[PDB]
Amino acid sequence: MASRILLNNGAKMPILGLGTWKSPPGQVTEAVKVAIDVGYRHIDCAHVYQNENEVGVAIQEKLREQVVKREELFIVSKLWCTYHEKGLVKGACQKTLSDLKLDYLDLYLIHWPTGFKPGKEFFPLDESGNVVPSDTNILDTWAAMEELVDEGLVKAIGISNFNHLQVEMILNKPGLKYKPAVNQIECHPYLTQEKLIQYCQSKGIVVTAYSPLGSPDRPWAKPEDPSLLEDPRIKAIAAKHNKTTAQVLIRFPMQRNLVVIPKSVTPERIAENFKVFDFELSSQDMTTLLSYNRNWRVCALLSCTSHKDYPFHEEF
Ligand SMILES: NC(=O)c1ccc[n+]([C@@H]2O[C@H](COP(=O)([O-])OP(=O)(O)OC[C@H]3O[C@@H](n4cnc5c(N)ncnc54)[C@H](OP(=O)(O)O)[C@@H]3O)[C@@H](O)[C@H]2O)c1
Ligand SMILES: O=C(O)COc1cc(Cl)ccc1C(=O)NCc1c(F)c(F)c(Br)c(F)c1F
């Protein structure tokens with residue numbers, strides 16, 4: 001299987017990337033350096049992760065070392081919810097570019113479909129704990145994203161955590177100039193996303209699977225939640241293939257024509273997670289993994305559930 005997938009902007013995107021949410025700032029520079037050394041060419045970032053400066057130090061060092069050329073890297077970031085307004089989008093993108101020490105992004109995503117009140121706080125709340133919306137809509141935010149392409153700041157634009165109706169809304173936008181290249185969504189054997197993936201793929205939008213290992217380090221994890229990495233059924237498939245459970249969990253989305261972005265700051269795991277291009281899951285393995293769906297989400301948030309554009313009320 002090829003290492004890159006063709007996007008609808010004509011560029012190629014590496015199907016395996018390194019995630020950086022929760023990667024501590026004192027560890028992520030080394031994580032990204034190791035990742036590039038062992039073959040990663042795609043890094044998934046976001047302003048809200050609060051570590052783009054440190055990710056950027058690694059990228060810049062490897063460019064300076066001539067370990068890789070800029071054209072060989074595929075750097076992704078995301079517009080945070082408090083920057084959905086017309087007059088804030090460019091500055092938000094530029095702050096990310098400055099922190100990453102880049103002059104363009106390969107892909108810039110609307111991080112969530114919901115706009116929040118601008119200000120210092122990433123999650124502005126009312127006194128009862130509800131997020132404070134902005135009156136921005138996804139269509140006007142999309143127009144602002146299109147401007148970034150036309151200014152040379154980003155090579156591709158896309159969306160993240162958009163449900164099928166929200167994706168449709170963008171595709172049906174009056175005067176749409178650039179289609180979204182990517183929809184980045186949670187996807188793993190407990191949240192298999194067949195419906196949304198089929199819709200996006202049918203429209204030529206590439207899907208990136210986040211939290212492919214079930215995000216065991218998510219800060220809201222409870223001791224009782226289901227655990228992909230410990231599921232004996234998945235362990236059995238891994239054993240049959242002489243691979244680790246994580247390697248199976250990474251290979252799974254790859255064979256569905258998805259991009260996948262496992263996170264690690266552990267050098268041995270960063271390397272392990274990349275060793276997924278030399279085995280194949282059978283069709284029976286794939287269907288068996290799909291059968292584990294339970295509609296379980298890592299990534300949901302009670303404080304945002306009343307926002308008009310909260311994505312997870314819809315079935316898909
Ligand atoms: N667009 C969005 O809204 C959104 C939401 C969630 C995630 N994302 C992106 O997707 C990335 C991945 O998702 P995620 O960070 O939620 O979780 P994940 O990649 O599913 O899991 C990360 C966890 O798995 C551990 N791990 C990694 N490789 C392992 C291995 N080979 N064996 C055992 N454990 C392993 C990591 O530990 P160590 O790091 O300690 O090694 C970490 O605790 C994020 O970092 C972010 O870039 C985007
Ligand atoms: O969003 C990510 O990439 C990973 O998760 C996070 C990362 C950071 Cl640094 C802070 C918070 C989160 C988190 O609570 N995510 C869930 C989450 C939602 F479910 C949602 F519906 C809306 Br809207 C959100 F804004 C939102 F944040």
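We count from 1, first residue shown onward.
Positions of Cβ are set from backbone N, Cα and C atoms, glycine also.
The following features are taken from Swiss-Prot:
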ACT_SITE  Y49  active site, proton donor
BINDING   10-19, 211-273  NADP(+) binding site
BINDING   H111  substrate binding site
MUTAGEN   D44 to N  Reduced glyceraldehyde oxidoreductase activity
MUTAGEN   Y49 to F  Complete loss of glyceraldehyde oxidoreductase activity
MUTAGEN   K78 to M  Reduced glyceraldehyde oxidoreductase activity
MUTAGEN   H111 to N  Reduced glyceraldehyde oxidoreductase activity
Fewest other Cβ within 10 angstroms of its own Cβ, chosen from the recorded positions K78, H111, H241, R251: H241
Nearest-integer angstrom distance between the alpha carbons (Cα) of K78 (mutagenesis position) and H111 (mutagenesis position): 5
Sequence-ordered recorded positions from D44, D231, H241, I261, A271 with Cβ under 6 Å of an atom of ligand 1: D44, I261
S211 (NADP(+) binding site), number of other Cβ atoms within 10 Å: 24
Cβ atoms near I261 (NADP(+) binding site) (within 10 Å, other residues, all chains): 25
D44, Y49, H111 screened against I261 (NADP(+) binding site), Cα within 10 Å - retained mutagenesis positions: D44
Annotated recorded positions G10, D44, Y49, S211, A221, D231, filtered by Cβ under 6 Å to ligand 2: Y49
Between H111 (mutagenesis position) and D44 (mutagenesis position): CA-CA distance (Å): 12
Between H111 (mutagenesis position) and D231 (NADP(+) binding site): CA-CA distance (Å): 30
Three-state secondary structure, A271 (NADP(+) binding site) (per DSSP): helix
Packing count at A271 (NADP(+) binding site) (other Cβ atoms within 10 Å of its Cβ): 16
Inter-residue Cα distance where the pair is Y49 (mutagenesis position) and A221 (NADP(+) binding site), in Å: 18
The one of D44, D231 whose CB sees the fewest other CB atoms within 10 Å, among these recorded positions: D231
